[PDB]
Amino acid sequence: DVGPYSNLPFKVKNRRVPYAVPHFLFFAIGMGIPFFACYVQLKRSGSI
Amino acid sequence: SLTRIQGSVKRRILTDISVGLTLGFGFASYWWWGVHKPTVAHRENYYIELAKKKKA
Amino acid sequence: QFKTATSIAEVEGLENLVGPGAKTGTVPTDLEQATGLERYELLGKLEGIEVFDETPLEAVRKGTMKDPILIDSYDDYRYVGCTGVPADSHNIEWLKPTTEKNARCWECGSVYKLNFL
Amino acid sequence: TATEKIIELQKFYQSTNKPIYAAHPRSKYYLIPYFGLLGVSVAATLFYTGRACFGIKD
Amino acid sequence: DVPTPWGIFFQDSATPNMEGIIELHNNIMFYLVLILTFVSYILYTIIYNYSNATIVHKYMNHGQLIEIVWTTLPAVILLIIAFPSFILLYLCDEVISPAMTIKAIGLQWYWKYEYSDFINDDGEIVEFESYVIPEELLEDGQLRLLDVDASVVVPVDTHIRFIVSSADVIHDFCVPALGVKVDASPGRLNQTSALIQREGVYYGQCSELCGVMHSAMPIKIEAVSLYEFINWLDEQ
Amino acid sequence: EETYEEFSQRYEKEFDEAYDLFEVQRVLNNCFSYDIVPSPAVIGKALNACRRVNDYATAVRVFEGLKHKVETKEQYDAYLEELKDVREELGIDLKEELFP
Amino acid sequence: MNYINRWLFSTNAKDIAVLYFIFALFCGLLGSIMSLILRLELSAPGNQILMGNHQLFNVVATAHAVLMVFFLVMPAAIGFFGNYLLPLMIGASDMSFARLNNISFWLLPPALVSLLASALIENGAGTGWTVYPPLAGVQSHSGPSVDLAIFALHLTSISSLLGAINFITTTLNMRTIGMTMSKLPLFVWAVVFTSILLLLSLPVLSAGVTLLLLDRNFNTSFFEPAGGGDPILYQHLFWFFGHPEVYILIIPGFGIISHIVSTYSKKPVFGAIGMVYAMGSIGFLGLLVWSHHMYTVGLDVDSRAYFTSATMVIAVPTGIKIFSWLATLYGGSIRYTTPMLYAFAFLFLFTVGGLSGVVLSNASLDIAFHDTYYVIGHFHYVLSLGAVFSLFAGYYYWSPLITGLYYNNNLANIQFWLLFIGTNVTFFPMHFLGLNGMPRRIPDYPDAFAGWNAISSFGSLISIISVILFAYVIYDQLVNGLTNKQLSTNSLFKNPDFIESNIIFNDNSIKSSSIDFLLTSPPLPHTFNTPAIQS
Amino acid sequence: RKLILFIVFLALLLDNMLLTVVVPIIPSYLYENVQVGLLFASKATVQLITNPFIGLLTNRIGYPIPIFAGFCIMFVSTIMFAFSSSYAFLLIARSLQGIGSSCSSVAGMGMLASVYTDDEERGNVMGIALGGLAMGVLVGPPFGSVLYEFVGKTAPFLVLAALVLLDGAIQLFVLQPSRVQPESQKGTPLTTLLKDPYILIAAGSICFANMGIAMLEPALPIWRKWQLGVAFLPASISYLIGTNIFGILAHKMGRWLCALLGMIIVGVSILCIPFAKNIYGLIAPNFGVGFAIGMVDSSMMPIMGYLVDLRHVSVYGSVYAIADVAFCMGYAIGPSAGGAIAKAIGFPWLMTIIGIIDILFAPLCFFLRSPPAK
Amino acid sequence: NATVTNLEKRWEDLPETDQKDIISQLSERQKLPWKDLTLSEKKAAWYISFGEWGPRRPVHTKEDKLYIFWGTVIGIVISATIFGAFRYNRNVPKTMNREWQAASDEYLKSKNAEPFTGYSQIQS
Amino acid sequence: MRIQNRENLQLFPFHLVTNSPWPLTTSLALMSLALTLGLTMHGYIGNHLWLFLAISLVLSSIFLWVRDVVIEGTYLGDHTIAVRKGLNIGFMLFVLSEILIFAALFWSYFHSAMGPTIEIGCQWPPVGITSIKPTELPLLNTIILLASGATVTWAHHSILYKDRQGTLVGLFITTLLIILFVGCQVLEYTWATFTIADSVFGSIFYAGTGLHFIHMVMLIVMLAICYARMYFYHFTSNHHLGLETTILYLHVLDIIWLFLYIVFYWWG
Ligand code: HEA
Ligand code: HEA
Ligand code: CUA
Ligand SMILES: [Cu+2]
Ligand SMILES: [Zn+2]
């Protein structure tokens, strides 16, 4: 099954949910994790 | 004659290394005679007048 | 797992390279314990045969289409790197001779053909 | 047989059809406790590292 | 002195050491500008002449005269730079007779100054401590995060030796205009020297990290004349 | 380390032994890759090699490389007054007369 | 079960590089967002986003340094480009110790969890990237925060050491039939030279951090000056790792640039032996100078003199590489593809970054620049504009050969221009702020430093847009990647020569100097069955 | 004062570097027991002849003039290396280098002893001073081989001459040898020093340590191309580490015990040498030998001055000249005698005899635990 | 004539089985002595081998540079719009007012500060 | 490459390792060890039965690696002349790394000893700290280590001359003679009058002479695994890489102990 989409750990075609959701969620979580820590530590010390 | 050309790249290298240094020295003799020396002159003339007032 | 070989003419696979065993009360020798790609080396070096070659490419003659340099391969392709006829003149240029096409080495011009074994 | 079983386990590990760590009829005793206790250790260091983020102590 | 809004260059100097630092920096910038202009011109030439060219020179790859000329020239520049650097490093220091000593202890989030001289027979040594004025209590015209309640006061034209130590963590004494940047470790005494040529006010800030309120630890030095120093010392 | 009169003999010899079009284009590609412009005699051999191999485009692109290798325009116009009988006998037409 | 035996229980070296890439993207997104949080608070004077917490500002900086130095640049530069490319270029099937490759990969995810849990289980670890001893005690940081951040520098150290040993032991006895160790490509030499520095530098860091841990938790008084210890010791034991580390990030980049300069300007590299000896000298002289980081601690007057001399000697070896790249580019033909734009933007910005370093190596001038934004602006050009540019160039160079799918040229050019403008707008005014006297690691600043701080906060919003466009470029590469090889001639890595016909070119298209670009479009799992031959 | 130690370090480093750079190049002139022996002996014999005269002259004139003279002789010797194309001319250049090496070593050691009066400080400074010899011998051969293979012959000598010129500029800017200052009072004659036994055991401890080395390098099977660069590497590192460690540890441990242990290690390593029958087997012993030699230097060199300050007059120069003569006594006699013994009995037998003598002489250093005061 | 005339407007549209027929008809038409070839064949031979089709096309066409330029402009206009929105909602301390930065000027004038280039705290 | 039936066997002498589950499991055990050790020291756990489980799991994972590393050389038979050289180079580059963690601790001993601070009265081993006499038990340790260095050579010169009883006895004596070192140095840690927190002297002495202890438990394990693998006929007279790998670890530790006895016990 050697070919162009054979060495990738994730499936890109012939898929129930379109690949856009998995692609966008990765970057959204990556760019949203550094805000949750700030929220937790701000709410742990009085400030809103 | 006009049908015997032997060296062309070497002269290009020599004319391009002898112009990248003239420009460099031009842009470096403006930092030391147009940005540096007058500042020191102003600094010294300020100090050669702060002492005359104290003397008087 | 089967009949044991005594020279590399009777080695038809990994089934012929088990060998007998040592006797109780002795330090076993390498002819009494060797199984895989290890014993093949032992059986080759006791005769003068080197199983794993380390001989570089031919740098004696150039290559013409009528008379090409023959590279031996067990597949349909083999990567060959050319460095020249005097053997270090040409820089290193890599080529992929194949069973349907020949490499030609854009700078010096050597042609390489593939012999399938 | 004798202490030279080496010419009998070399005909076994070749022609096995199973991974090398689960081929002998002894690997169960090593592999069941290990994979059993690892899933307890990794499930206890994720209960105290989420229970500490909330400020709970013992 | 005080920083200016859209600053580009150093603050004004008031001690010989900062003047030497400025001179050495302006000496090095000469060679740095020359090298940058050379590289920029060569890149321009490559872009203008050799962009999508028909002829490829694939046999000029060795060099022997030119490979010695980018290996020896840079060394000469480094030696020329290293001469004045060593001269300044060994020359400028407190060669003769320090005249006053100020011990500056850096606690957690303020400063503590002692004048080691002016001692009575009973240990009446002059001492005070410096805090930062909060933004709520500033008067009309004071600088935010730089004005303090007590400020170091020194005479003009006098050698001053600062001895710096620490009580909690590693702080760092800084007065940019005066050319003083020394460290404050918990178990060693460091020393620096300063001579002031003109009267005025000199502001400074801490450098090494020490915790939450690392941004509120200003330093303020006034350079009064001798008569005003004598009058001020007879009140504290 | 090679002189003009050794370059202009080695490449004549290499051009008088090419047997295909790949070899002709290879030898022409590494002739225009030195600091020496090829002599008027070497290009005379290159055109005969292109005639044995039966190629027309290569015989016209050869003249267009001289226009870029030469420093000025007078040298180009001096090459074309000595490589003129070779053109009007073989039949090669310059690109500025075809307007391709 | 086939998935688990190919992507969790793995031995193939080219299947671990893809996991390294997918991890590096995540750990480079986190650090960039944590940097944007910093630059949105340093915008105008006062307390803007983080309401009054000066803690949670130091934590952000520490997590931004540790994440983007240890979790992005090292994994990308040693794993995705070293594990994947070295065996193919030297002609070996797989590495010598594959299971250590798997363990080196898999020690990183358990290291990210500790760092992320060291910022939520208490106030945090606001000790700076360099965890200095007298502040990182149990009087200022009292909790399991610094403890859990010291453990994220142990697992990473183990991974780096096991990778270095494998790289050194693979390039010695796993070469092809005719590759002596003087015909090796430049990238392999760079990886070997960095793997030696990793061996000779990591143990000192491990000893220092372990001693700090013992001082915190087992009251041993190594660096407490109330029992006979000195904090300065830690500084030594840290900075012996500090300077070699800084070169480990940059030597792998250099070789990458070399390949690009050799391929899109059709000329072999000027003086390869000179370049290998230059890399060797840079590696060797990176161990004999480490105390230019500490001139203000109170050293002798003859220890400053030695280090001010031993630091300026490194300028000689790097000039050889720069001038060699210029000489390589001089005579040949240049076609401006997207890797070559990055290669060109690395020869100029890195020079600007390294030239400011010669101004800070002097012991005399360092009393005006230490703990100031001059050092910051110095190291961004060499880190942010020197290494990340090389990573992007390597990606745009080797992505088609690895995945088999092409990418849009126009969006790549747009991303490059936006990154260029943003990085040159964000890091340059820091020089002016440093010259005028602004210290490091301060949330709030006096009223005078406002203006430039408003200009450096405008470039970060241009760089984040470049990151988002990079995400979309990856999306457009993965989907409809087969039909993006006819839009532009960027796909071809070498174009026809002047005399070469199109018909002859289409029959003989691939010309290279290494085995890298002759392989199939996605490389085969087992690439070499019969050994490769060299003359 | 530390600049003084730096000057002495530089002098020793440059001297040993110019002494050792040749072995990359000696095969070209030569093309080996007998031919290469003269190259070794020429420098050592000339140095041995010239040490006592410099030791005597230092009292009359002082230190900086001999230091600068050794400098000038070294520069002239480098230039003479540069323009040599015959086997005979090399010997003359070697012999000219010998005087400069002798003068630099004797004057530097004596002046370091004079300026530094305390015992522990004297040992600590002399260890770092002696480290330069090991560092230069480490650095020389690779440097010479690389420039010979790349730039061609006569380049390494020009580079080393440039480095020498830098050293001379430093010496001029630091010491400024402009005036002549005779010492406070004349020292004891060399005959009186020869009468004293403890100084004799101190000299013999250094003398017997170098025999195993001096007999070995002339006979190594190295006289491919890469082998010449790495041939002398291990002993340099061992000597460096040994000197640096034991210059500090000697005072607290006790110098007699350190000397005893070092000589025993020398004997053991020499005895272990002839077992090996391949070139690589020579790697392991050499380290140990080098390390041991360093100990026997760092503990035995300073004590000379101590004896001078405990039973004679505090005038240096002659005693450190005695130490240098003992140091050089092995390289002048070795190649011109050992081969004869090699013809007489054998090579391994000679090595075993030398090792046995080294082990036997070890107990005699116990006598230096405490000497009678004057 | 029609088969070869004006190949500059048809070559990239023909299939790869009608392209290998023209090449195999100009290769048996070039064996004849030149000067017997028509001008159209001379143009076709030059175009088929050395022409701006296939692997000889430029990386950037005229309609791609405008695209890149107007993609960068619209990527710089969005950062400006996002940054301005974060600029109206700020915490402005009491000190950043013109009537407060002119009072510090009198203090810095009385205690002579920056006798060189200048002192001024007015930045609105 | 012209032998008759050559395509039936590999064409290159290198090992293609099969898929294994151990790298992931060791990482999962080290994660648990790290988090539990970081938390248990500050509360949050209480019970000390989790850290022990983590350490036991890590050790068991290493042992399960070495099982598969032994079945691939003795039973399957994939260790050619190239693989053995690679393994030797690997072990050398780990010994080298483990030697450079002792240099740091030696530089932390020479940085305080030379220049003692004002707080401690300027003196090594300071007032109130009676050092360990170097004419006692720390001589038996040196002599036992020197004897052990000689007894394992009689075990490697009896496996090349084909003597079995004479290769088992040597290894037995070596294993029973490195246990006495640990026993002596665990009895000298209970007859001492200074702990790890009484000085900078009692904290660097217990941190360079305590890592050696951990490294010599490893030799006991390695020598047991080499006696048990010789009793069962696993070693040929020319293919034994467990003995060669173990002998280069004993001699290095002896050389290191000869530096921990003249710099820590005599010098003061
Ligand atoms: C990653 C890139 C990188 C590299 C390669 C280096 C290596 C060098 N670094 Fe290092 N440096 C850092 C980034 C880097 N550094 C960082 C981040 C720190 C610590 C910051 C912190 O801890 O907060 C540090 C540490 C550090 C400091 C301490 C800063 C301080 O005092 O606070 C200094 C200056 O003192 C410095 C300067 C230099 C120099 C001169 C080099 C040289 O190797 C650079 C050589 C480059 C050139 C010389 C360009 C050559 C170009 C030519 C055209 C040659 C022409 C010839 C000449 C110019 C004569 N570096
Ligand atoms: C790794 C090097 C690195 C990187 C990437 C960055 C990123 C950025 N850094 Fe720098 N910065 C440092 C070096 C680096 N920094 C260090 C070491 C510190 C800590 C110093 C300390 O401890 O005090 C620091 C901290 C730091 C601060 C806080 C300084 C302080 O108050 O003390 C600031 C601004 O205040 C700043 C500036 C910026 C900005 C605006 C960015 C942003 O512009 C980010 C730029 C955007 C990118 C670089 C995109 C990244 C690309 C990807 C993620 C894709 C990767 C590509 C592939 C995998 C193919 N940095
Ligand atoms: Cu206080 Cu910093
Ligand atoms: Cu540095
Ligand atoms: Zn070729």
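Throughout, chain H uses Swiss-Prot numbering, with the displayed residues spanning 19-49, 127-318, 326-476 in order.
Recorded method for this deposit: electron microscopy, 3.2 Å.
Keep in mind that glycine also has a Cβ here, set from the backbone N, Cα and C atoms.
The mutagenesis experiment H:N34 to T is recorded by Swiss-Prot, whose note states: Abolishes binding to dihydrotetrabenazine. Abolishes serotonin uptake. In the three-state DSSP scheme, H:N34 (mutagenesis position) is classed as helix.
Here Swiss-Prot notes a mutagenesis experiment, H:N34 to Q, with the remark: Reduces binding to dihydrotetrabenazine. The C-beta environment of H:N34 (mutagenesis position), restricted to residues of the same chain at least 6 apart in sequence and closer than 8 Å, consists of H:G227, H:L228, H:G231, H:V232, H:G235.
The Cβ neighbour count for H:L37 (mutagenesis position), using a 10 Å radius over every protein chain in view, is 19. For H:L37 to Y, Swiss-Prot lists a mutagenesis experiment annotated as follows: Abolishes binding to tetrabenazine. Reduces sensitivity to tetrabenazine.
Around the Cβ of H:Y433 (serotonin binding site), a 10 Å sphere holds 22 further Cβ atoms from the protein chains shown. According to Swiss-Prot, the serotonin binding site annotation covers H:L228, H:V232, H:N305, H:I308, H:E312, H:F334, H:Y341, H:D399, H:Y433.
Its Cβ placed at the centre, H:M403 (mutagenesis position) has 26 other Cβ atoms within 10 Å. As a published mutagenesis entry, H:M403 to A appears in Swiss-Prot alongside the note: Reduces binding to reserpine. Reduces dopamine uptake.
For H:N305 (serotonin binding site) paired with H:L37 (mutagenesis position), the C-alpha to C-alpha distance reads 17 Å. Across the 7-residue gap left unmodelled in the deposited entry, the distance from the Cα of H:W318 to the Cα of H:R326 comes to 10 Å.
For H:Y341 (serotonin binding site), the Cβ neighbour count at a 10 Å cut-off comes to 27, with all displayed protein chains included. Here the C-alpha separation of H:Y341 (serotonin binding site) and H:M403 (mutagenesis position) works out to 14 Å. H:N305 (serotonin binding site) counts 21 other C-beta atoms within 10 Å of its own C-beta, drawing on all protein chains shown. Distance between the Cα atoms of H:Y49 and H:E127, which bracket 77 unmodelled residues, is 10 Å. Classification of H:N305 (serotonin binding site) by DSSP places it in coil, neither helical nor stranded. The C-beta environment of H:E312 (serotonin binding site), restricted to residues of the same chain at least 6 apart in sequence and closer than 8 Å, consists of H:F135, H:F334. Closeness to ligand 5 is met by none of the recorded positions H:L37, H:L228, H:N305, no Cβ falling under 6 Å from the molecule. Rounded to a whole value, the Cα-Cα separation of H:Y433 (serotonin binding site) and H:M403 (mutagenesis position) is 19 Å. Annotation note: H:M403 (mutagenesis position) sits in a helical segment as assigned by DSSP. Cα of H:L37 (mutagenesis position) to Cα of H:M403 (mutagenesis position): a span of 22 Å. Residues H:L228, H:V232, H:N305, H:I308, H:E312, H:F334, H:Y341, H:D399, H:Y433 are the ones the record ties to serotonin, and the longest Cα gap between any two of them is 20 Å. Note on H:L228 (serotonin binding site): other Cβ atoms within 10 Å of its Cβ, all shown chains, come to 23.
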